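The structure appears right after this line, and notes come after that.
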Amino acid sequence: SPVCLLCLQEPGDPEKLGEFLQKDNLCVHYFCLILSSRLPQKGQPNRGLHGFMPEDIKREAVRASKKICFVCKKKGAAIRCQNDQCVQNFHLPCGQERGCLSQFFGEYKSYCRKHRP
Ligand SMILES: [Zn+2]
Ligand SMILES: [Zn+2]
Ligand SMILES: [Zn+2]
């Protein structure tokens, strides 16, 4: 049963996590890609996964493997609350159960519930 490399969950609800993408030997939710806090987009649009290069995605999985999700208490949390004085990290699906807010513009920031702008 395939899982997203960034949140470690199954395809789930595409309205909440985006389409489940499979390319370059990787599986990832589209929103996990665009909301991942420190993921560079260094490719042209027809490269990698919409310009997100497989190497960078994997490096982002590695960075996140050292971060604990405040919701489920497991490693692999790739999203960080973007309030400057907050250290909460979370998997996207987990954050969505606890009122975390994601923005789909600009730096594509997310916030924990206490820091919703
Ligand atoms: Zn995901
Ligand atoms: Zn989690
Ligand atoms: Zn916060």
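Per Swiss-Prot, chain A residues shown: 30-146, in order.
Each residue, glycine too, has its Cβ placed from N, Cα and C.
Taken from Swiss-Prot, the feature Zn(2+) 1 binding site applies to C33, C36, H58, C61. If you look up Swiss-Prot, you'll see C98, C101, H120, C123 marked as Zn(2+) 2 binding site. The Zn(2+) 3 binding site annotation in Swiss-Prot covers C110, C115, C141, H144 and is backed by a large-scale study or a structure entry. For the mutagenesis of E44 to K, Swiss-Prot gives this note: Reduces ubiquitination of histone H3. The structure shown keeps the original residue. One entry in Swiss-Prot concerns the mutagenesis experiment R67 to A. Its note says: Reduces interaction with and ubiquitination of the nucleosome core particle. No effect on ubiquitination of histone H3. The note that Swiss-Prot attaches to the published mutagenesis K87 to S is: Abolishes interaction with and ubiquitination of the nucleosome core particle. No effect on ubiquitination of histone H3. For the published mutagenesis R88 to S, Swiss-Prot gives the following note: Abolishes interaction with and ubiquitination of the nucleosome core particle. No effect on ubiquitination of histone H3. One mutagenesis experiment catalogued in Swiss-Prot, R92 to S, is accompanied by this note: Abolishes interaction with and ubiquitination of the nucleosome core particle. No effect on ubiquitination of histone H3.
Structure with Swiss-Prot features highlighted.
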residue : record                : DSSP class
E44     : mutagenesis position  : helix
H58     : Zn(2+) 1 binding site : strand
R67     : mutagenesis position  : coil
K87     : mutagenesis position  : helix
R92     : mutagenesis position  : helix
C101    : Zn(2+) 2 binding site : coil
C110    : Zn(2+) 3 binding site : coil
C115    : Zn(2+) 3 binding site : coil
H120    : Zn(2+) 2 binding site : coil
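A Cβ distance below 6 Å to any atom of ligand 2 is met, among the recorded positions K87, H120, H144, by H120. For the binding-site residues shown (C61, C101, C115, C123, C141), fewest C-beta neighbours within 10 angstroms: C115. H144 (Zn(2+) 3 binding site) falls within a helix when secondary structure is assigned with DSSP. Note: the CA-CA distance between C61 (Zn(2+) 1 binding site) and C110 (Zn(2+) 3 binding site) rounds to 14 Å. If you take the Cα of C101 (Zn(2+) 2 binding site) and the Cα of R92 (mutagenesis position), they are about 18 angstrom apart, rounded to a whole number. Surrounding the centroid of the Cβ atoms of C98, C101, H120, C123, where the record places Zn(2+) 2, the chain contributes additional residues within 8 Å, namely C36, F99, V100, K102, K103, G105, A106, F119, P122, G124.
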